[PDB]
Amino acid sequence: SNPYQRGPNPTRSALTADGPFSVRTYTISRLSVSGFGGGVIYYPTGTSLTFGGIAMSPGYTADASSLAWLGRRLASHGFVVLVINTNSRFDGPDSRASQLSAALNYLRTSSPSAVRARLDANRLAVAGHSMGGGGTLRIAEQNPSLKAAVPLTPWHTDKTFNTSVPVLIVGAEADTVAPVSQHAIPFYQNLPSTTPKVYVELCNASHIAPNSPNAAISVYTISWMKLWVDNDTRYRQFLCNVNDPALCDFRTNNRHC
């Protein structure tokens, strides 16, 4: 009766490993597309169903490979995931917001046939690392039709994003590049009080925790995307009445439970 429901009843353990869908990759050449630097698409095979689309941005100096594990992880749980390369490695967060927007337009309109075959063009979301997480907050502000936004150890000089898109922010306790007291936690506080929002803080984690396989980032990112992109309420259990020793802080307005 939920037409967007995919995959088996989830367990926390299952969300710390690649999920039930086999994954394809398609490399987008830089010169093949306008408005972003290409990147990599991760998408399901072995299926007739369609899935929400996620565009994800890496951070300053970084490329799509810095989030390859997470693009694969998300796609293997039932998503079409485009991890962008930026026009320049030195692009700022608002430039990365524009590039996520171009990437999502590309995904819905001129991506390969096999990608288009797996995409529900009306169910889209964003995520990103560091300045890519600041871009994630900005694109959410600019596009209220987005279903969800997951900034990972986000960095931005602007602290207030007027978005109605449900936001889950991951902070890293030991982050020296985007300290949670100056970036992640202000972003969380300044989001409208009427927007569903969660902040989780990883115990002992550095700014580069998102660039390696990370059980907590996998669980919270998959769960937020499933709940909002797929309306999959089977994932509320991971975001409500949370007991997880990987987390050293948790804030929410409880609009997702």
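So for chain A, numbering is Swiss-Prot's, and the shown residues are 36-292, in order.
Any Cβ shown, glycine's included, is placed from N, Cα and C.
Copied from Swiss-Prot, the annotated features are:
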BINDING   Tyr95, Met166, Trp190  poly(ethylene terephthalate) binding site
MUTAGEN   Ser165 to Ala  Loss of catalytic activity
ACT_SITE  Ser165  active site, nucleophile
ACT_SITE  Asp210  active site, charge relay system
ACT_SITE  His242  active site, charge relay system
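Feature map: annotations from Swiss-Prot on the structure.
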residue	record	DSSP (3 states)
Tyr95	poly(ethylene terephthalate) binding site	coil
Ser165	mutagenesis position	coil
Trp190	poly(ethylene terephthalate) binding site	coil
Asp210	active site, charge relay system	coil
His242	active site, charge relay system	coil
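Of all residue pairs in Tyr95, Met166, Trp190, the annotated binders of poly(ethylene terephthalate), the farthest apart have Cα atoms separated by 10 Å. A simple way to gauge crowding: the CB of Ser165 (mutagenesis position) has 30 other CB atoms within 10 angstroms, across all the protein chains here. Looking only at the binding-site residues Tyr95, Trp190, the densest Cβ neighbourhood within 10 Å occurs at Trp190.
For the pair formed by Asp210 (active site, charge relay system) and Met166 (poly(ethylene terephthalate) binding site), distance between Cα atoms is given as 14 Å, rounded to the nearest Å.
Same-chain residues that are not part of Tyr95, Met166, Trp190 yet have a Cβ within 8 Å of the Cβ center of the poly(ethylene terephthalate) site turn out to be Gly94, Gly127, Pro128, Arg131, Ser165, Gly167, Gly168, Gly169, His191, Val212, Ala213. Summary for the recorded positions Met166, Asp210, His242: the Cβ-based neighbour count within 10 Å is maximal at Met166.
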